[PDB]
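J.: Take a look at the following structure, please.
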Amino acid sequence: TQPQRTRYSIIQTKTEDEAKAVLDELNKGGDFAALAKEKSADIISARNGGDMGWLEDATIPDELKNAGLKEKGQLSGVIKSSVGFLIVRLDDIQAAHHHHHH
């Protein structure tokens, strides 16, 4: 009995306009990573292709709890914040064991 892990990619946009520009491109579904590096103020982490890294389930901050991204491949999650708009993408889903042996 251990926590499953989720790989989220997230990028911060200046306005909803920026978010729409980002989600419009990823709506075609070609590259999210590209969108991440160019406009996002996330780029401290976005330079990794928008990948924030593998987080463990139930260690997730409430911000991404509202992202609703449990199904792998689902992108264009726009999180409305006062600080700006966050774009969340699902890179992968692992039920803990999924790698070699957990």
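Easy rule for this one: first residue shown is 1, then count along the chain.
Backbone N, Cα and C define each Cβ position, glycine as well.
Here Swiss-Prot flags 3-92 as domain 'PpiC', drawing on sequence analysis. For the mutagenesis of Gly49 to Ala or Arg (Swiss-Prot position 312), Swiss-Prot gives this note: Cannot complement a surA null mutant or reduce the htrA-lacZ activity induced by periplasmic stresses. The structure shown keeps the original residue. Under mutagenesis, Swiss-Prot gives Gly50 to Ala or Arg (Swiss-Prot position 313) with this note: Cannot complement a surA null mutant or reduce the htrA-lacZ activity induced by periplasmic stresses. Under its mutagenesis entries, Swiss-Prot includes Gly84 to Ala (Swiss-Prot position 347) with the note: Can complement the growth defect of surA skp double deletion mutant. Has originally been reported to eliminate PPIase activity and to result in the loss of its reported surA complementing function. What Swiss-Prot notes for the published mutagenesis of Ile87 to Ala (Swiss-Prot position 350) is this: Can complement the growth defect of surA skp double deletion mutant. Has originally been reported to eliminate PPIase activity and to result in the loss of its reported surA complementing function. Looking at Swiss-Prot, you'll find the mutagenesis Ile87 to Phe (Swiss-Prot position 350) noted as follows: Cannot complement a surA null mutant or reduce the htrA-lacZ activity induced by periplasmic stresses.
Show me how these features fit into the structure around them.
T.: In sequence order, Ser9, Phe32, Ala33, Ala36, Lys37 are the residues near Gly49 (mutagenesis position), counting only same-chain partners six or more apart with C-beta under 8 A.
On its own chain, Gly50 (mutagenesis position) has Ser9, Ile10, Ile11, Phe32, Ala33, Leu35, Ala36, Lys37, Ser40, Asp42, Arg89 as residues at least 6 apart in sequence with a Cβ closer than 8 Å to its own Cβ.
Taking a C-beta cut-off of under 8 angstroms and a sequence separation of 6 or more, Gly84 (mutagenesis position) has the following same-chain neighbours: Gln12, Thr13, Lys14, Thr15, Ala41.
Within 10 Å of the C-beta atom of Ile87 (mutagenesis position) sit 27 other C-beta atoms, taking all shown protein chains into account. Following the DSSP three-state reduction, the secondary structure of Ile87 (mutagenesis position) is strand.
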J.: Using DSSP, how many residues in the domain 'PpiC' (3-92) fall into helix, strand and coil?
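T.: Computed counts for the domain 'PpiC' (3-92) are 28 helix, 31 strand, 31 coil.
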